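**Q** My structure is below; once you've seen it, I'll send some questions.
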There are 2 protein chains.
Amino acid sequence: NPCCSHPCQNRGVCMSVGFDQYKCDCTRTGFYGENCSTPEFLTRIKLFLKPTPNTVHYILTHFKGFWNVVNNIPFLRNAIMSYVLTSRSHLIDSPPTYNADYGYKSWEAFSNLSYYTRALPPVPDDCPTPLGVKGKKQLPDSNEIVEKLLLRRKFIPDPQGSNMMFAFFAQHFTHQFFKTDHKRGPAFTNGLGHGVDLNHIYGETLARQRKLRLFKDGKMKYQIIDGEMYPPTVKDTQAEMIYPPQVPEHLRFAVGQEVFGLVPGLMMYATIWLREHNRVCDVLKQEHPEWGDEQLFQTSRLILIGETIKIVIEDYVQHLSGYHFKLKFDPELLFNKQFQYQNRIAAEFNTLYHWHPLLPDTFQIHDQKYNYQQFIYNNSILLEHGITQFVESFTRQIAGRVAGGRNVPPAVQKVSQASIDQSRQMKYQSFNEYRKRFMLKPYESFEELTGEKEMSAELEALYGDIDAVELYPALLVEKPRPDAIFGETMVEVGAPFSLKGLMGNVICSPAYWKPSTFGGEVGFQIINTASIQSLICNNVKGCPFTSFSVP
Amino acid sequence: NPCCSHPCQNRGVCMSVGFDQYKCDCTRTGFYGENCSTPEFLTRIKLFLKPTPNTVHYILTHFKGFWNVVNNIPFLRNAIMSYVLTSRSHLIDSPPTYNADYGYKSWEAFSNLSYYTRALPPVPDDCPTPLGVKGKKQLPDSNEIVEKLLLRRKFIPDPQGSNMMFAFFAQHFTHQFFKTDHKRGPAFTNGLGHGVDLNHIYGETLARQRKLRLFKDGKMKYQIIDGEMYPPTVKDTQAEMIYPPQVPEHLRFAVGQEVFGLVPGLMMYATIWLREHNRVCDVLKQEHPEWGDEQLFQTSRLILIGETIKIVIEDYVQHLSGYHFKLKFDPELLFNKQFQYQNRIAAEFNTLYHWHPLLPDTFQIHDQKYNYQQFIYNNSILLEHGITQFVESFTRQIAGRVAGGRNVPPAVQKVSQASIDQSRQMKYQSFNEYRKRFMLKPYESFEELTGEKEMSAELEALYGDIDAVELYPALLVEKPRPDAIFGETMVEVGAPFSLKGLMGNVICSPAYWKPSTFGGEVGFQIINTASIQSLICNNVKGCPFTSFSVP
Ligand SMILES: *[C@@H]1O[C@H](CO)[C@@H](O[C@@H]2O[C@H](CO)[C@@H](O[C@H]3O[C@H](CO[C@H]4O[C@H](CO)[C@@H](O)[C@H](O)[C@@H]4O)[C@@H](O)[C@H](O)[C@@H]3O)[C@H](O)[C@H]2NC(C)=O)[C@H](O)[C@H]1NC(C)=O
Ligand SMILES: *[C@@H]1O[C@H](CO)[C@@H](O[C@@H]2O[C@H](CO)[C@@H](O[C@H]3O[C@H](CO[C@H]4O[C@H](CO)[C@@H](O)[C@H](O)[C@@H]4O)[C@@H](O)[C@H](O)[C@@H]3O)[C@H](O)[C@H]2NC(C)=O)[C@H](O)[C@H]1NC(C)=O
Ligand code: COH
Ligand code: COH
Ligand SMILES: CCCCCCCCO[C@@H]1O[C@H](CO)[C@@H](O)[C@H](O)[C@H]1O
Ligand SMILES: Cc1ccc(Cl)c(Nc2ccccc2C(=O)O)c1Cl
Ligand SMILES: Cc1ccc(Cl)c(Nc2ccccc2C(=O)O)c1Cl
Ligand SMILES: *[C@@H]1O[C@H](CO)[C@@H](O)[C@H](O)[C@H]1NC(C)=O
Ligand SMILES: *[C@@H]1O[C@H](CO)[C@@H](O)[C@H](O)[C@H]1NC(C)=O
Ligand SMILES: *[C@@H]1O[C@H](CO)[C@@H](O)[C@H](O)[C@H]1NC(C)=O
Ligand SMILES: *[C@@H]1O[C@H](CO)[C@@H](O)[C@H](O)[C@H]1NC(C)=O
């Protein structure tokens, strides 16, 4: 296949013409020529006036005195936030295009929701090398890559101070749209909503939802233990959950997501959100005594969705970005813009979000310290200590650094390898191709990627060519930004995926973004004043202080 | 329920506040006040400059010499067509809101694709009257409505000259997204693509598609009969079709849509589009001898989708409108506008497209006249005459006028009654409520609606109040425009749904609307030069003259 070398630059579409020739479609790329590499006049100018991401990142992470002024001038904050949203939006194809089985546009790829979509097309089948034309005939041994480059020798804490509240929020939140269907294969998903629908609370299907609902006051089923509200059982709901035989019947908590019983950190947030839903039902009941159970349930769901997006932007992304600028969740910022209120989850977004290095060596709850074997599938620990003690402890324990290499816990060594192996059967293009796909300069050397000497040497011994380095491994060994959890690429690729999934949500559209949608101003206000602190304060006994970073 | 009165005007959202009070959400309506009835300053002006639809219709259907010059100046033609598209589209909620089960915004209503969506929410369950407050406690007998107002005494031909080519095209085309799942109920659909995906050619599911495909050269299965290409059999494809047991196996043609064997007219268009698909495969193979079966199939499908939208706008809607202005299919007209490339089929769109009056008393092919009992499920008629004779004959046979009342063939009486019964199951608001929803002044009397005395009287005897008249019966008895097939409402309500369904298609989005999407410029040119005449000329022996109007 002549398109194996990925000849078309700047988002140009490559098409074969006969057996030995190809053609590049430069339509609306701002470039022309055989490979869409010659800039148009207007393009030369725009390229000359674009700051580098590292320049812009510097600006947003310094001058705290300046940003403190900007954050308190609504007009400016709105203007800045508007830029942040729109300056990235042009990097996501919407409606979506390719998937694992289609490197050309097709109705199958567009219409079949069981697939993850793809930011870059899959490497064609019969190519000289797995990645196209660069690199060796065979990719390096995946286990060898994990051990030499990814495995933790000594715990590397996150310099930004991200804690376990953050790490488990990241996992809980993203696992509502990262639901890989490993029956079919890594290219397929079970989250047909393809975004923030809160299916991990309410269930992916109506059948599961009816098993989880109380059908009184709009609320979700629950049980009281030691005066505290917890999720219901599988026995009570008949809602299937993933549990080992060793887990007794009365400890098989049923929640929206079948796998959230795997780890107590997930069951903590599931409990918190469950409580929040029933709390909002009580508020709405007070406001609307004429409302029935169905409308109480549906309106509460729409509110929690709003809370979720609110919290993710203004607390979660806020902490992750390290910006002194105060991010703002406000759908009105897009009402005068060209924006598509739809989204399809990208397989690469999933891959890049394998933040295994976040995980500590042991989990520390109160006085106790649990290893992975003791912590996994253990709702006893949740009942023993309680949510309050969980929050206090998770807020204090720091997470591991994601970029910079060699920080993956040996306990999840198999999962790290799987991420590499699964990236290969989905035929991912190289790291540098994804750099270019998101307006970044390709690395010219291994040393430029890692910013050090020995890991880069290992990469060269394994891959040989810098253009042969794979997406997932490179993201984890990439040179971090100064005192940051990530490197340049992780942010520049992830941010557009993330913002698209948040602002693209239907509740953000002008027809939905109204008080009547959420039951009136009281309901609308719950969204617009939501925070990770208030979420905990409203639903966790004692109202403990919490944050996404260690104090 | 205080909202039974439909108090909120101008797209305002009604919400109950306690048992006896309500509240209107006037957000972004352009109006304010308790009822969203008081216009803002800009709105006050906008309404003043906006011409009435009857005026605009007059200007587009007269001054034939003036439009002749506008049509040949691309700057003017593009600008006008652009306004046509945008001015209509703002009347459609996208992403979609209500369905038959939800008169308030809910995630269930948004996410469940099995429902038709709703331009107006259902009438609340427990209201004084079926339509809310207006009208009698019980709606008139649906059979009495059909007999008095809708049944055809004597055939009334369409003044616009619509022929059977047009009638069967309307039926064939619209039945890809009007696929009511009566198993579940009238509120539900089997077309989860919710638009122009040509599932009626290729099948809804991948399983049925694989049954119809040849898996060589990207082609669809077929058989040759008298030198001419026809659809394959059920026995060969194992694709389910709906046929009475008395139909012999060799006459059981298998096509994408299960019901198209019902009438030869549909099976005619199914055969033509089948031929076109296999024709485009031959064209693409010449351009791409390096391509495989899968890519040839998928690319052909995308091209036929383009042809359909092209033909619908510049031939079908062009004839239907009666405009002297030449409508244009050009996705680039929207690339600088705010527009959502998504759509959800509205139940009301389905209802207003029950154009039963189009049907003739008998079907006239060559020298023979077939009644309904003769014509239904009779594919032997198709083979006897051939597609060419079908095209020649149907082009010449006049269709019935749709508006004006009393033109529904008694043969389909029970179908017309079902339209009324079903719309009542789904709790449609009144005809006047749908007029106001689409910026039309509500009718003051029955006489203003029909423009005459006889049907007016029978209407008042049945409904009592003008605000009690139902959508479907009113559309068919409405005073038709001068020498036109429809009345005002049908167009002003139908056109937004239609254009949104056409331009909202994914292939019209900037990422898709490129030559590379369609296999290069040769494929792209197939779309952009498509017409109903070229579709016939390329696939029907002898290249017979055809048109959507009688010669
Ligand atoms: C879009 O909306 C449609 C209309 O609301 C949804 O269709 C409806 O789906 C529900 C649930 O799938 C279905 O109700 C069925 O619920 C009963 C379930 O209870 C039984 O299930 C357990 C299973 O182990 C069993 O032990 C017991 O028998 C327990 O009682 C079914 O048993 C029963 O047959 C009933 O049909 C509705 O019938 C169905 N409605 C229609 C009109 O089709 C549709 O699911 C939704 N689409 C989504 C959410 O994707
Ligand atoms: C999105 O894409 C997915 C991947 O392409 C689609 O999943 C695939 O779906 C097909 C069928 O829907 C499935 O094929 C399976 O069908 C075989 C049966 O074939 C014969 O068997 C019956 C027996 O009665 C016969 O009557 C039929 O006529 C037919 O000739 C199975 O035996 C076999 O297991 C085979 O796998 C694929 O497995 C499946 N692939 C994956 C990876 O899941 C998915 O359907 C699509 N989503 C849509 C269209 O909504
Ligand atoms: C912040 C990100 C994050 C965290 C904290 C986290 C925390 C933990 C954790 C904590 C105790 C455990 C035991 C695991 C273990 C697993 N994770 Co994650 N995971 C994370 C991101 C992901 C993602 C993303 C996937 C793929 C999701 C999918 O496709 O369903 C994943 C998949 C897995 C799988 C599937 C294996 C496979 O073959 O793909 C296992 C097992 N893991 N992970
Ligand atoms: C231009 C529009 C048009 C035409 C010419 C047309 C011509 C014909 C025709 C010609 C020989 C026949 C035998 C019928 C007979 C039927 N029509 Co139509 N129909 C049309 C638009 C529709 C639509 C739209 C529906 C509802 C489709 C759905 O919900 O799936 C429909 C429904 C039906 C049904 C379903 C039963 C019911 O309860 O509604 C039958 C039977 N009919 N119609
Ligand atoms: C958890 C400990 C990981 C064991 C890694 C075994 C594979 C050898 O890994 C080696 O380890 C050395 C010391 O870290 C590095 O300096 C080398 O670059 C690396 O290749
Ligand atoms: C605008 C901006 C800036 C910095 C980060 Cl870290 C993000 N967010 C992410 C970056 C990389 C990967 C994931 C995310 C995320 O939002 O989840 C955003 Cl959206
Ligand atoms: C712009 C315009 C003008 C006139 C008609 Cl008739 C249409 N088309 C329809 C009008 C009413 C009902 C249906 C349609 C249609 O396109 O099918 C359009 Cl889109
Ligand atoms: C870019 O075009 C040149 C000739 O214009 C060609 O030799 C080269 O192969 C193209 N790029 C790639 C990566 O092949
Ligand atoms: C849960 O933790 C307890 C400690 O209280 C331990 O004894 C038990 O083995 C664990 N159960 C698991 C991991 O299933
Ligand atoms: C608004 O309309 C409702 C319709 O029933 C009416 O009861 C009410 O008096 C109106 N209020 C106004 C016009 O202020
Ligand atoms: C079907 O049409 C044929 C002519 O092609 C005719 O002989 C036959 O009687 C028709 N069938 C019915 C049931 O009328």
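In order, the residues displayed for chain A correspond to 19-569 in Swiss-Prot numbering, which applies throughout.
According to its header, this structure was worked out by X-ray crystallography, 2.4 Å.
Cβ coordinates are placed from backbone N, Cα and C, and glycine is handled just like the others.
So Swiss-Prot lists these for the protein:
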{"type": "ACT_SITE", "residues": "A:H193", "note": "active site, proton acceptor"}
{"type": "ACT_SITE", "residues": "A:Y371", "note": "active site, for cyclooxygenase activity"}
{"type": "BINDING", "residues": "A:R106, A:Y341", "note": "substrate binding site"}
{"type": "BINDING", "residues": "A:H374", "note": "heme b binding site"}
{"type": "MUTAGEN", "residues": "A:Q189 to V", "note": "Impairs two-electron hydroperoxide reduction"}
{"type": "MUTAGEN", "residues": "A:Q189 to N", "note": "Increases two-electron hydroperoxide reduction. Has no effect on cyclooxygenase activity"}
{"type": "MUTAGEN", "residues": "A:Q189 to R", "note": "Impairs two-electron hydroperoxide reduction and cyclooxygenase activity"}
{"type": "MUTAGEN", "residues": "A:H193 to A", "note": "Reduces two-electron hydroperoxide reduction and cyclooxygenase activity. Catalyzes predominantly one-electron hydroperoxide reduction"}
{"type": "MUTAGEN", "residues": "A:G519 to V", "note": "Loss of cyclooxygenase activity. Loss of cyclooxygenase activity; when associated with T-516"}
{"type": "MUTAGEN", "residues": "A:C526 to S", "note": "Prevents activation by nitric oxid (NO)"}
{"type": "MUTAGEN", "residues": "A:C555 to S", "note": "Abolishes enzyme activity"}
{"type": "MUTAGEN", "residues": "A:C561 to S", "note": "Does not affect activation by nitric oxid (NO)"}
**Q** Measuring Cα to Cα, how far is A:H374 (heme b binding site) from A:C561 (mutagenesis position) in Å?
**A** 30
**Q** Out of A:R106, A:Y341, A:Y371, the recorded positions in the record, which is closest to A:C555 (mutagenesis position) when you go by Cα distance?
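**A** Nearest in space to A:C555 (mutagenesis position), counting only the recorded positions, is A:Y341.
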**Q** Out of the recorded positions A:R106, A:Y371, A:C561, give me the one sitting nearest to A:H193 (mutagenesis position) by CA distance.
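**A** Nearest listed residue in space: A:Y371.
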**Q** Looking at Cβ-Cβ distances, which residues of the chain lie under 8 angstroms from A:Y341 (substrate binding site) while being 6 or more apart from it?
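**A** In sequence order, the residues whose Cβ lies under 8 Å from that of A:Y341 (substrate binding site) (at least 6 apart) are A:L78, A:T79, A:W85.
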**Q** If you count CB neighbours within 10 Å, which one among the recorded positions A:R106, A:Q189, A:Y371, A:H374, A:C561 has the smallest count?
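**A** Selected from the recorded positions A:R106, A:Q189, A:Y371, A:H374, A:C561 on minimum Cβ neighbours within 10 Å: A:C561.
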**Q** Here are the mutagenesis positions: A:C526, A:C555. Which has the lowest count of other Cβ atoms within 10 Å?
**A** A:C555
**Q** Just to verify a number: CA distance, A:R106 (substrate binding site) to A:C526 (mutagenesis position), in angstrom, no decimals.
**A** 18
**Q** Does A:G519 (mutagenesis position) have same-chain partners at least 6 apart in sequence with Cβ under 8 Å from its own Cβ, and which are they?
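**A** In sequence order, A:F195, A:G213, A:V214, A:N361, A:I363 meet the Cβ cut-off.
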**Q** What is the total of other Cβ atoms whose distance to the Cβ of A:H193 (mutagenesis position) is within 10 Å?
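**A** That number is 19.
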**Q** In angstrom units, rounded to an integer, how far apart are the Cα atoms of A:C561 (mutagenesis position) and A:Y371 (active site, for cyclooxygenase activity)?
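**A** That separation, Cα to Cα, works out to 31 Å.
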**Q** Measuring Cα to Cα, how many Å separate A:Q189 (mutagenesis position) from the residue listed as 'active site, for cyclooxygenase activity'?
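**A** One finds 9 Å between the Cα atoms of these residues.
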**Q** Can you tell me how far the Cα of A:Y371 (active site, for cyclooxygenase activity) sits from the Cα of A:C526 (mutagenesis position), in Å?
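**A** One finds 24 Å between the Cα atoms of these residues.
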